Amino acid sequence: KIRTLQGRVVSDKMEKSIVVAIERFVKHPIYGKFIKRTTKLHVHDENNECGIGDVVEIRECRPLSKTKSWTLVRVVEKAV
Amino acid sequence: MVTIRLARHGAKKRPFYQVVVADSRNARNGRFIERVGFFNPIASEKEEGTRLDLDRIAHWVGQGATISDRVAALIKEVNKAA
Amino acid sequence: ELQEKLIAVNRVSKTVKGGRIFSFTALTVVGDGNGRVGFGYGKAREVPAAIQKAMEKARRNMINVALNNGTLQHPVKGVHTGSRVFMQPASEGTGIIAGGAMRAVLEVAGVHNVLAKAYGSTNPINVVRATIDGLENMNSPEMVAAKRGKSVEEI
Amino acid sequence: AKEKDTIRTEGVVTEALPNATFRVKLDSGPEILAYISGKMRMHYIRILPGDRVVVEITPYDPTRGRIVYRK
Amino acid sequence: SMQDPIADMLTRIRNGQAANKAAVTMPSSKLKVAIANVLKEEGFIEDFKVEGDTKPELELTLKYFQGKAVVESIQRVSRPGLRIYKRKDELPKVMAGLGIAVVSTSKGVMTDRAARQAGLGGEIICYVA
Amino acid sequence: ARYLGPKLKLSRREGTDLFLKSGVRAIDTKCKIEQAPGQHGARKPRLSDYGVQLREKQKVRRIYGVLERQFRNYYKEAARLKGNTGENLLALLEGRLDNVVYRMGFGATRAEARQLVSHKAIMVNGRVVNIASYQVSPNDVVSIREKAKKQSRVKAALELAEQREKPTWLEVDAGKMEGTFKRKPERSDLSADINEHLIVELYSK
Amino acid sequence: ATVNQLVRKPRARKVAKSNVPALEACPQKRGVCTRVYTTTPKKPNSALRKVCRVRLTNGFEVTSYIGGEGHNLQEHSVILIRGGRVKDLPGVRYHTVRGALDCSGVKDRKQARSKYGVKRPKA
RNA sequence: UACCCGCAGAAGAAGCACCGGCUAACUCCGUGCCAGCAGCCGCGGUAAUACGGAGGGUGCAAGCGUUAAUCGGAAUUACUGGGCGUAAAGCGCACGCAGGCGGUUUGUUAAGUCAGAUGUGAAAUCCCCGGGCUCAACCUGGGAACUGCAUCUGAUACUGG
RNA sequence: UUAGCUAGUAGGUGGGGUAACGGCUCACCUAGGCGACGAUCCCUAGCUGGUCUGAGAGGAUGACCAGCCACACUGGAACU
């Protein structure tokens, strides 16, 4: 039972943290067009191994800071 | 604690009770956990009038739910009927 | 046995030296209650001459519609000048629920159970014109089978 | 029914306002907006800015009156 | 620019048909060829061919009946500006089943009827009657 | 809650006999049946499409003694029910107790039958029902209660009844003054110059 | 027209502007009579129509019609007003409720009495 | 108390709006662009079915009208479901970032999309078939529905990578 | 007819703190964090089951019943 998210690294500046963006398509409730929506998550990156632009697999965990409730599971693709 | 009791629905002068398991502090006709029987005191008694899921009542007792004076009676009455 | 219905009577006017000349117009439909419908439109100085000229027109200029047990084959849209028209085959028991102009057409036509509605201009002469053509272009489970070259279940 | 508190007092056309309208000054006391009576307008009867005229005044609004008698 | 070649296909059919043309031809594509297949199999056209290897030109032989075009209406439903997807229990039917809807499924392109019977939904490519 | 005024006026306006009197008399010897009430009765109504729909609904209402609110509710129920709405409307009317009491011949009129009902002279299944609009069901037995059995209205009512066409769906024992609602009447049981679909049209627009 | 466009700017229904704002969604309002007078109407009509200016309990001050034949109203008369314009009297958007508060019923009415505040005559 | 029996006598119990067209219902008298009506058109200067009274009639009925108020009809904000030459509407013209969209083949992926399974979607309400109060409102049993969300496992034609 | 917003601010280390994770708090360090997928600012408002309307899609709405929240003369505070 390993619920997980996949997204790409938009910021790697913070010490041991990263900002990840999860993008998805969604049907528009009224006009039916499929629209891009993005969800940015502050995620934990102990060891700072995640570079900007990387594609990373993340999971939900307990609060790590005022805004971090997610941590890194592993890198998928890097340095496009 | 958790209690099994009658929530009085029906209409004026025509009471109809819904037997319910609930946190004893919630209002009588308010939040409950599970519905488990009903009790019509005005049933013609030509057909039915009192129906109890005794299996779930007991399950809840087994976990410490208490029981109304009136539900404790219904249960003895229904146990006698069959 | 032909059924005939008067849909609208109207007064128009023509202007001359002496003043206004008033006349009348009449819009009617005749139908056989079993899939044939004609509409007519006549003009005359007096109303009876007009209501009568129209029936005369309505009797010829009549067309066939491929009915289906007193109801339509499939939903249909009709259009003519201002009037956009829409019709649906309803289940049995409903009857004809529709505006006056359309009801008269559908009644005399033999369409027993339908949902109808007129959009835009409800100008009677163009509403009926649009309904007739709708029913007329309405194709049949057999002709599509003929068209497509197959007598599958769909026949 | 039609009450009867109407009056017929007279006066003189003062102003020649727009749309058959006049300043008509009542011989009595003041002048009122006075409009031309339907009848009168139907029978035409132009009305110069200085004629003796009859007015119909509703106590309801003394400020106004209808010209009845043409001249 | 040429951003919907399927509408283009629909339209070339519709217009040549209206123009009582014996055939119509267009740059080919698997997806066009999959739709042409359904049209033919449901008897809306005679037949079709693709010719060439590097720049394949697809050709549809149209069909006429009582000096009439077999294809009465042919319209694009889903489109680049508004994708339309349906579930199996939501699949439209055209003319109360007399016409067809072309549906694209995990198992390739087929009619509303086919997809219905095979427990599938998909992108609703067009209607034809 | 009941129409209490002159009755033949209603027949005269609708252009037909509404059976609002016993039937002892040719109606034309009691009123000018073929002429509307009033100063301008002789006048003809060049009658609109809405007009014919209204008058047909009035006709049925005036036959059964039902005012608008209850009758509209009858339409609503006919509509909700399965099967043809127009026919469902007439089933509901024809199932009323005041009506059934009339059809078994216990009352000379539906008005008289209604009074029988209201005045606790009618039982259903040996149980007293005193509300006119009580819906009667298949196999029910409605009867004149013992104390009301010697009322001369009832004997006369049963005599007239014997001279009307006899309804199929009711089994009446004139001696016992009891009768059985065998089944709901079909459409074919009821008069054919009632145009329910007009009433159905009036209430859908 | 475009789906894209509606997705950026949704259909937006126009909000209905009222014809009796002084009522503020109340069925009637109370008010004191500021002026009580007559005024003449618009083409093609002609009369001396009874109107009053009325300061309402909510501050609004409006002109209101005084329908019926005859009325005994003056300044400081406290009246009840309801919605209802007078068509050949521009500006007039309310009617006075005859037979409420200080406003008397129409004298001697027999037909349509309830629209003119008139009791049923003993008879 | 419900309910049942008895007594007295039709005895104590009918009003409101409307009738020019839309809109079911017409005449006379009074008034005379006045007094007045008026939801919209529009009535009123000597025959007014439109004002006011009357008689007659129509529609409702312990209510009936008026006002206020939401949605409907309104395809009149148009997703379903509209328009921009002359009716309201093409920016005076071009370049162009963001954005939307994107020709054709293969492989891959499996987010969109599709399928199935599981959990959840409180009860009441709505709907269906029954049951109980003389009927109905009302009360009530069971069902169906909650067209939604989430997880897992698949499918890979179309869209995206 | 509001386009920039942010110093406990965003994160890190350690001490303290809570019933418990947590800038909850403090020191030190890094310089981040949010925002045209509408932040900030301004106006308005308790949310839901549902209610009314509409064939539907919608539109309008959140008395009475039930679920959640918030408040208890106004502002602040903790004690048990």
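For chain C, we keep the numbers from Swiss-Prot: what you see runs 10-164, in order.
Structure method, as recorded: electron microscopy, 13.5 Å.
Positions of Cβ are set from backbone N, Cα and C atoms, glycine also.
According to Swiss-Prot, the domain 'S5 DRBM' annotation covers C:11-74. Here the residue is the original one, but Swiss-Prot notes a natural variant at this spot, C:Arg20 to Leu: In strain: SPCR9; spectinomycin resistant. Not a ram mutation. Among the natural variants in Swiss-Prot, C:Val21 to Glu has the note: In strain: SPCR7; spectinomycin resistant. Not a ram mutation. The residue drawn here is the original one. Here Swiss-Prot describes C:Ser22 to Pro as a natural variant; the accompanying note says: In strain: SPCR13 and SPCR15; spectinomycin resistant. Not a ram mutation. Quoted from Swiss-Prot, the note attached to the natural variant C:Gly104 to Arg states: In strain: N-660; suppresses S12 streptomycin dependence. One natural variant catalogued in Swiss-Prot, C:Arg112 to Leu, is accompanied by this note: In strain: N-421 and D-1023; suppresses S12 streptomycin-dependence. Under its natural variant entries, Swiss-Prot includes C:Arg112 to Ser with the note: In strain: NEA-319; neamycin resistant. According to Swiss-Prot, the natural variant C:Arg112 to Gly carries the annotation: In strain: NEA-314; neamycin resistant. C:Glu151 to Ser appears in Swiss-Prot as a known natural variant, with the remark: In strain: B.
Every protein chain considered, the tally of other Cβ atoms within 10 Å of the Cβ of C:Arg112 (variant position) stands at 21. Close to C:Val21 (variant position) in the fold, though at least 6 residues off in sequence, lie C:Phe31, C:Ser32, C:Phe33, C:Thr34, C:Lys52, each with a CB less than 8 Å from its CB. Put simply, of the variant positions C:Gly104, C:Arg112, C:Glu151, the one whose Cα is nearest the Cα of C:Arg20 (variant position) is C:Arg112.
Contact annotation for chain F: of the listed variant positions (C:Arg20, C:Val21, C:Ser22, C:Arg112, C:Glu151), none places its CB atom under 8 A from a CB atom of that chain. For C:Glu151 (variant position), the same-chain residues 6+ apart in sequence whose C-beta sits under 8 angstroms from its C-beta are C:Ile164. C:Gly104 (variant position) carries neither a helix nor a strand DSSP state and counts as coil. Residue pair C:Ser22 (variant position) / C:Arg112 (variant position) shows a Cα separation of 29 Å.
Within its own chain, C:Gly104 (variant position) has C:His121, C:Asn122 as residues 6 or more apart in sequence whose C-beta sits under 8 angstroms from its own.
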